Amino acid sequence: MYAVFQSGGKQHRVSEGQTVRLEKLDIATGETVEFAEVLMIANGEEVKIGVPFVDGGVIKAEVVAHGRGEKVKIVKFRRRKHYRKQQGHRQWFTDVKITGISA
Amino acid sequence: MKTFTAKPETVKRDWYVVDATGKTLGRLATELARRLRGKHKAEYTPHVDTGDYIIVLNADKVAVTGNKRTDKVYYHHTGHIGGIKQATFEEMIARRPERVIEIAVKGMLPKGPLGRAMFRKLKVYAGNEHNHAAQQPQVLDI
Amino acid sequence: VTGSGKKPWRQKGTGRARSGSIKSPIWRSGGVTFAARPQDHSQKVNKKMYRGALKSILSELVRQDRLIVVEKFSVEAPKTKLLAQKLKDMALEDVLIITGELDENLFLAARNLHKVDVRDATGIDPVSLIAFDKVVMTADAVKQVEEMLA
Amino acid sequence: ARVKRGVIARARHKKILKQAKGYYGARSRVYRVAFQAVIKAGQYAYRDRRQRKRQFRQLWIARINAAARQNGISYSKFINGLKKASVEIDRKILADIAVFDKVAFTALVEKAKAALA
Amino acid sequence: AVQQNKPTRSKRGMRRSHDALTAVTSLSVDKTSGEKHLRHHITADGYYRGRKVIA
Amino acid sequence: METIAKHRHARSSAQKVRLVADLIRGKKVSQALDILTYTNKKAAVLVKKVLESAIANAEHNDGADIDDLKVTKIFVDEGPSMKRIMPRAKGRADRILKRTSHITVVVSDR
RNA sequence: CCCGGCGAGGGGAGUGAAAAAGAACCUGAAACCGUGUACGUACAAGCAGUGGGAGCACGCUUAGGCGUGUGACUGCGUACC
RNA sequence: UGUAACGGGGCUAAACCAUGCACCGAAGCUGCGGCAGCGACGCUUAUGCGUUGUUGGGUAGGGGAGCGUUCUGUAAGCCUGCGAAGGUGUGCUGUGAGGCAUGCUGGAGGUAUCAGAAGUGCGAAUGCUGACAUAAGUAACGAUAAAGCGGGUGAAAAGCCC
């Protein structure tokens, strides 16, 4: 019972009841999203892959968290040329809790 | 998620026996190195030795095409005054048959401690018999 | 800086860096590169800029209810307790009394009070008008600061 | 107004020496060597964010090639048959499926071979 | 003569690994008195193998 | 109680003192005492005086029990160094350091 | 008071708010030198990092695993001015 | 100096010629997320908000916007012996210089906000001053006139006294 779907520009493999950190959605923290573009649903050995986004199956997930990632420290340096540059980054994410894979 | 990595304690390695009679040197050596590194298994990991143990019987009967039986020279240097030693394929096959197979496979392996371990997987014999009958070596034909 | 102008070692021949004197600001106990002189920090204000600034301060002071105008402000003895009780009854904490004429009596009875200052009309400065919480002034002082400024 | 620069300089040096924690020898102790170490570590971290994205793809490609060659087909004909069979499963997911559940991978090789041949 | 750069504290400790002073294994006991001494030496009280030698 | 004893500004370098301090770490204190007796060093007589001072402090200041003592923590720190001047050849001056050390012995029943 | 050379130095007791305020005395950093504990390391070659990553050891826990430290092996990588 | 004129193994194709189909392959392009500059087009111009497009490698150099340190006013204010500055850890947080909190040490100072003034920010100058390393427990211990024993003194004697 695992499904493969494309959320935020990239694919994800997902079981029922695991928390998944994907890109930032414009969804509030107490609601549920339904990804309708499910690439592959496999239960037992009856694997249903599709000419894309197979049919019917919907992945409902409830949003839990909206944090930011670990601070990445970007350093540009050109040696003996009198140039360095310092920058920081933190990436927004969204944590979803999967609660069902349809047929 | 994170991608799968193999773990060195739970990797389960097989034994194979290859009869190297009447085969080309480098084709057999390439198949041997591919099986030794582990690139035929789905759970391949570039820093974990995934490969299998291979017992290569009959290193005497390996073949080389063209005039390579008399003119493939092996060079090695003793690290001394000016002694560069050299030996062709014929006197290397006669004097030390397993060194041909081990040199051909060791040139095809990664260099580093992992490559030395995956070379220790390889066990080359020149006879038709081996003493490794307690590990059940399956026939791997190529 | 005190010291002689002799080279401490040669120019060439030693392993040491080139040096010319012990008084150079690189060295310890001998010093400052750009040393200060006593300098004049007075900057010129225009007369009209000063008068317009005082008019702006008085306008915002009467706009902000910080300007009290008193008919007549009199204290008999030079006692500071009398002025303290007088400013207590008028509910005043931090006062600038600009009286119309600096009598020596009321000036002597505010020298010990901290948040209370007594000036003449000519002694009006901008920063004391902004400093004290309540400027109070006698009516003749209002007339004098009007005819002096405008 | 004489400014003494002991506190600000000690803070600026402690900031750098906290980042060189774990380096061999004077690279974790001495400020000059630790500054050069921290700067080259930042350069390597930039370059290796790029090379991380490359190296994981070549790892997935080697695993897909291996598990496809256990199913008769090479990597090239498998990816061509999956493109002509119009799937959007990328190489991260194909490699994860190729290791974890081989049944789906046999179904995928069956579909790609039906499209290819 | 001189070094091109200074050795580490690691290469200094590896060099001084061979400088450990050996201990005496055990002192031997005299038969009469019971005082410890080195082997083949007299005691501090001048006994050797149960015989008073020096006065 | 752990019962320290020190000798501060011991007139020897800490390397030479640390040589014989390596010999008696963790030993039972009678073995430590006669090993320190039969060693041909002056660091031996220095740390032997510190060790017997430690046993005496353990006897007198707290409970009892000479024979149960074990030399748990012996360490040599580097003390101040006194700077002198050695005249070398051709007029150039030198600087020798008379090194000192702090010897500390911690001996306890545990 | 005790060890020690009727030493230096130390440990108690005592003073004091405080003696890691004891005269070598407010604070007490860095370089440097040590002692202990965890992990690694004696067939493996190079700016000593960085990306991946097993195992081990401490903490926890929603009992799935996270965090901290170390880091075998492995891709790339010839300091700064 | 050592094969040494495929990078190597090795190859009779794993070489060359032609034709084609796949695939790998960059920080290119696309996808998703975010930040900033410039210019158009509107809302009523807290000179902002939005929609669209485009730009965003950089030395010498030009332009713009900031952080922090010491001192002055606000400030006889506010915080502070139920603990300040400084030191030392940890956790948060910002695009960055940074900032906030709090544990231990410390034992009396510090300073908002907005303005103002600079002895205002160091890794390099065979920089200067102090401390500490390395070589390294290494060379050396200063005429190759030379010492040996007994007794004493002492905690201790090759060197002192006899």
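If you're wondering, the header gives electron microscopy, 2.9 Å.
Using the three backbone atoms N, Cα and C, a Cβ is placed for every residue, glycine included.
Annotation comment: Swiss-Prot describes F:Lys90 as L-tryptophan binding site. The mutagenesis experiment F:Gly91 to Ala, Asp or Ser is recorded by Swiss-Prot, whose note states: Abolishes translation elongation arrest of SecM. In Swiss-Prot, a published mutagenesis experiment is listed as F:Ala93 to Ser, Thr or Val, annotated Abolishes translation elongation arrest of SecM. Variant annotation in Swiss-Prot: F:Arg8 to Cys, described as In strain: SK1048; decreases translational rate, tRNA binding and subunit association at 44 degrees Celsius; does not alter 23S rRNA or uL4 interactions; not erythromycin resistant; the structure shown retains the original residue.
Swiss-Prot feature annotations superimposed on the structure.
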residue : record                    : CB count, 10 Å
F:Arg8  : variant position          : 12
F:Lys90 : L-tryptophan binding site : 4
F:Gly91 : mutagenesis position      : 6
F:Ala93 : mutagenesis position      : 8
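DSSP assigns F:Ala93 (mutagenesis position) to a strand segment in the three-state reduction. Between the CA atoms of F:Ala93 (mutagenesis position) and F:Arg8 (variant position) there is a gap of 30 Å. When the Cα atoms are compared, F:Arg8 (variant position) and F:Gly91 (mutagenesis position) turn out to be 36 Å apart.
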